Structures are given as C-alpha cells and as structure tokens.
Amino acid sequence: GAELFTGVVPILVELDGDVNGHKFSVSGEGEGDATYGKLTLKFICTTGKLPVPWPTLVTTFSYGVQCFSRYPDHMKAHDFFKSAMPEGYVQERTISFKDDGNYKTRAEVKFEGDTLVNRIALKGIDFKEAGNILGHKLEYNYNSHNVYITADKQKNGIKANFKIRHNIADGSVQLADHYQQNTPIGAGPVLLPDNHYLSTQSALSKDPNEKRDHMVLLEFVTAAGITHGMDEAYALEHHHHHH
Ligand SMILES: [Ca+2]
Ligand SMILES: [Ca+2]
Ligand SMILES: [Ca+2]
Ligand SMILES: [Ca+2]
Ligand SMILES: [Ca+2]
Ligand SMILES: [Cu+2]
C-alpha cells in the first residue's frame, strides 16, 4: 500500500456535523505528499458560518489522514495507515474539551479511484453556549504535538491518546483530550506497529481572495521514537547513548 503514496495524492474531505444542535457541513480538497510528510488542504464551510472554531476540527479533518505521515525507511514496518490501503480504515475519536463539551467523530479513510477520501460524521454535545468553543474564543493558530501510536492487537488496528492545546484569546489554553481508535476496512493483512509517535506541525492560513468561511491547513507529519541503526553503526553523536 506504500506504493500508493510515493507521489502527490489528491485528497477529499467531507464532514457533516451537529454540535449542540448547530448543524454544519464542510468540504475540503488537498494534496498529500507522504515522501515529505506533507499535507496541504483547504476546507470550506458549505453551510455558511462554521459554528465552532476552525482549529477545533484540524485533527478530525487531518490528524485525519495520517496515511500521509512520513515513516522513515527504518520505521516503515510500523506504518499501519498505509498498510490498510486501498481498502481503508475506520478512525473514531472522542475529543473532550476540558470544562466544556465533547466531539465524537466517526470517519472512513480510503481510496476512491486515485483519490484519498476522509468521510466524517461529527457529533458534539455538552458545550457551553458562551464557552471557548461556541463563544469563538480560540485563536486562529496551532501548536506542534506528538501523537503516541500503540497497537491494538485484539482489533487488528491501532489506538492513540494525546492532548491538543488550543491557544485562547485571553492567553490561556483550551485542552482537547483525544482518544483515537483505528481499524482496517479490508480483510487483508495490516502492519501492527511497535510503540512510536507522529510528530505533527500545523500552520493555519487563509486565502485573501476567498470570501467563504474557510481554513487552509499546511501540515508536516513525521514518524519517530525508534532510533535508526545508523547511529551505532557509524558512531553518530546525535542520539541518546552511553559511554
Ligand atoms: Ca497544488
Ligand atoms: Ca518489535
Ligand atoms: Ca558520545
Ligand atoms: Ca548520536
Ligand atoms: Ca540510556
Ligand atoms: Cu517518546
């Protein structure tokens, strides 16, 4: 499945959401370049004004297509996400906003022809109408995060739990605790990984010529946490080691 990702792959993202009865839809288009761990995506709220802050949806849309992560060669044996392709994987999360509501997301990530599709349903409940989310108190920016991946042998898939921190307008932070589970759609074999993490950097921007409510996302994702043999083979002073 890795061979499906050596070039630039078109991406489509479709989301329907209901957060405290505020219904919305988003369509995204992008390009994924796993050779460089690189994603470029543009999301448009097709229903009008998005009723939650754009940053709160980044992981759902993208930490949404982790098949575009760069797994270094020495780690490619641990790449569940590409191994599940083209048939795809289910990705489910609960995202719990501290002192506020939660999103539950269910997505299917798979190829449709040459295009990698992420189809999502999102349900949000227990939000405070004047809290950081429904009150639009989150800054339009995004921090770097590590996503630790573990095998879920029972389900022939993977799991992850990680904390996203969203900068708030008053200078504080809104924690969004993520629990994630992924399971393969195909009946074919998949790679079950050793423990490792995805180091993810995300930059949000806008096209000044776009009048609709939208977000541009530029993201780089690299698998890490397992040290290549090179360091000991060549005595390279940059890894953790002892004398
Ligand atoms: Ca392009
Ligand atoms: Ca092992
Ligand atoms: Ca040394
Ligand atoms: Ca070293
Ligand atoms: Ca040590
Ligand atoms: Cu670590």
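Along the chain as shown, residues are numbered 1 onward.
Note: Cβ is positioned from N, Cα and C throughout, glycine not excepted.
Swiss-Prot lists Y63 to T or F (Swiss-Prot position 66) among its mutagenesis entries, and the accompanying note reads: Shifts the excitation and emission spectra to shorter wavelengths. Non-local neighbourhood of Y63 (mutagenesis position): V147, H178, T200, each in the same chain, at least six residues away, with C-beta under 8 Å from its C-beta.
Listed in Swiss-Prot is the mutagenesis experiment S144 to P (Swiss-Prot position 147), annotated as follows: Increases fluorescence at warmer temperatures such as 37 degrees Celsius. The Cβ of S144 (mutagenesis position) has 9 neighbouring Cβ atoms from other residues within 10 Å, across all protein chains displayed.
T200 to H, W or F (Swiss-Prot position 203) appears in Swiss-Prot as a published mutagenesis result, with the remark: Results in significantly red-shifted excitation and emission maxima.
For the mutagenesis result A203 to K (Swiss-Prot position 206), the note given in Swiss-Prot is Abolishes the tendency to dimerize and leads to monomeric fluorescent proteins. Under the DSSP three-state reduction, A203 (mutagenesis position) is assigned to strand. Other C-beta atoms found within 10 angstroms of the C-beta of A203 (mutagenesis position) number 12, with every protein chain shown included.
Around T200 (mutagenesis position), a 10 Å sphere centred on its CB holds 25 further CB atoms from the protein chains shown. The CA atom of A203 (mutagenesis position) is located 9 Å away from the CA atom of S144 (mutagenesis position).
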